[PDB]
Structures are given as structure tokens and as C-alpha cells.
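Enquirer: Below are the C-alpha cells for one structure; questions will follow.
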2 protein chains.
Amino acid sequence: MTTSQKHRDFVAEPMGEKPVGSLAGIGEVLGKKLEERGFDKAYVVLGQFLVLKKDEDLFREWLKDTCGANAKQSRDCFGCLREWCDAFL
Amino acid sequence: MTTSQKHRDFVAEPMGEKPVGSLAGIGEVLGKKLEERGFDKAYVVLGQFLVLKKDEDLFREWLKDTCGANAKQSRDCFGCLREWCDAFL
């Protein structure tokens, strides 16, 4: 896979309290905008994924409409969150 | 503990897609009201717990104000959701 080693590392161990910008697909700049919106921790963003019943179209529009992420960035967060759930929830 | 065997069974294996009324503290009648509110699965309610950063006062008021659960029923869901997270998330 051409994804960063973080993608395989995140889906290989608990997420604990790592910062939101730790999720694959979210860069340092995007992490700051979400933090200003009340998502200072990744587990709060994980909850939004659960609220959307894992719907990929609703999840991608939520991130793009919420911060302006590009279509490529949204694909990395979906598979990243979907794969973590496959291992944990 | 005087809790139902479901409490120990729920915190002993994944929650999968079991119905919301499966969470300890939620009875069949309370499960129906949440379902009408869009929580047809327990993992959608688990997400609300994550959104409240596990705050016990905010979580209990959410359930009581959301369905009318009693103070005793709210205590069972908090420890039930908090213990599940301790084993999984």
C-alpha cells in the first residue's frame, strides 16, 4: 500500500488519547480546524463515524463540509476508521 | 454484583449489532423510544457516550432527558458502557 506507515500502525494498536490529527488522512492543518470545532481527541471523531452507521457518503461529506478535506483525504480516513473498527469494534 | 448476567456478558464479548435495548439499564420499553429517535443499534448509542468524553453527568442527563430513564437505570448504563470501553476502547 502507498499509505503512510501510520495507517498500518493505527489499525494495529488501540487509539488511546492520541490527537485527532493522528488519524490517517488528517494533516496538521486539518487537525487544528477540527480541534477548534470541539474535536480535540480522535475518539470524539470516531464517535461521528459511529453516528453515521459507517455510511461512506455521509462520512466523506461530513469531513469535507466540516474542514474542506479533498476527495483523496476523505478516502484515507474512511478506510482507516473502517479498518480500525474491523479490529476493535 | 446484583446486576443481571447481561451486564457481565456484554462486557465480556464484542457488542456486534445487538439491539439498543440490549445495553444494561435499558428495558424493552425504553429501547423502543430510543429506536424511534434513530438509535436502532447499540453502537449508535455507544457513539453518544464517546461524544460526551465519558462525562457521567452529561451522559445521565442525556438518557433521562432523552427517554425519562430513572436515576437507577442511568447508573447501570454508565458503568456498563464505561466497563465495555475499559475492555475494548
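Method reported for this entry: solution NMR.
Each residue, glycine too, has its Cβ placed from N, Cα and C.
Here's the feature list from Swiss-Prot:
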DOMAIN    A:20-35  domain 'HhH'
MUTAGEN   A:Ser4 to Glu  Complete loss of phosphorylation and mislocalization of EMD in nucleus
MUTAGEN   A:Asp9 to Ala  Reduces binding to dsDNA, LEMD3/MAN1 and histone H1/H3. Reduced interaction with PARP1
MUTAGEN   A:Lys18 to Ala  No effect on histone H1/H3 binding
MUTAGEN   A:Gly27 to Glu  Fails to bind dsDNA
MUTAGEN   A:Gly27 to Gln  Reduces binding to dsDNA
MUTAGEN   A:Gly47 to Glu  Abolishes homodimerization, preventing ability to cross-bridge DNA. Abolished ability to mediate nuclear membrane reformation at the end of mitosis. Abolished ability to outcompete CGAS for DNA-binding, leading to innate immune activation. Complete loss of EMD, histone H1/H3 and LEMD3/MAN1 binding
MUTAGEN   A:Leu50 to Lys  Fails to promote HIV-1 genome integration
MUTAGEN   A:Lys53 to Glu  Complete loss of EMD binding. Reduces LEMD3/MAN1 binding. Enhances histone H1/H3 binding
MUTAGEN   A:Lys54 to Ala  Reduces LEMD3/MAN1 binding. No effect on histone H1/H3 binding
MUTAGEN   A:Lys54 to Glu  Reduces binding to dsDNA
MUTAGEN   A:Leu58 to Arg  Abolishes interaction with LEM domain-containing proteins without affecting homodimerization and DNA-binding. Does not affect its involvement in nuclear membrane reformation at the end of mitosis. Does not affect ability to outcompete CGAS for DNA-binding
MUTAGEN   A:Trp62 to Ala  Complete loss of LEMD3/MAN1 binding. Enhances histone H1/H3 binding
Enquirer: Judged by the number of other CB atoms within 10 angstroms, which among A:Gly27, A:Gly47 is the least packed of the mutagenesis positions?
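Expert: A:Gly27, out of the mutagenesis positions A:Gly27, A:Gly47, has the fewest neighbouring Cβ atoms within 10 Å.
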Enquirer: Hey, how far is A:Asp9 (mutagenesis position) from A:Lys18 (mutagenesis position), Cα to Cα, in Å?
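Expert: A:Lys18 (mutagenesis position) has its Cα 12 Å from the Cα of A:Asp9 (mutagenesis position).
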Enquirer: Near the domain 'HhH' (A:20-35), which same-chain residues lie under 8 Å Cβ to Cβ, leaving out any that are not at least 6 residues past its ends?
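Expert: Tertiary neighbours of the domain 'HhH' (A:20-35) are 3-4, 6-7, 10, 41-42, 44-45, 63, 66-69, 73-77, 80-81.
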Enquirer: For the mutagenesis positions A:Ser4, A:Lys18, A:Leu50, which residues show a Cβ-Cβ distance under 8 Å to chain B?
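Expert: Qualifying residues, whose Cβ lies under 8 Å from chain B: A:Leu50.
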Enquirer: Take the C-alpha atoms of A:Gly27 (mutagenesis position) and A:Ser4 (mutagenesis position) and report the distance between them in angstrom, rounded.
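Expert: Distance between the two Cα atoms comes out at 12 Å.
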Enquirer: Which whole-number value in Å describes the distance between the Cα atoms of A:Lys54 (mutagenesis position) and A:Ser4 (mutagenesis position)?
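Expert: So the alpha carbons of A:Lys54 (mutagenesis position) and A:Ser4 (mutagenesis position) sit roughly 23 Å from each other.
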Enquirer: Measure from the CA atom of A:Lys18 (mutagenesis position) to the CA atom of A:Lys53 (mutagenesis position) and give the result in Å, rounded to a whole number.
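Expert: About 23 Å separates the two Cα atoms.
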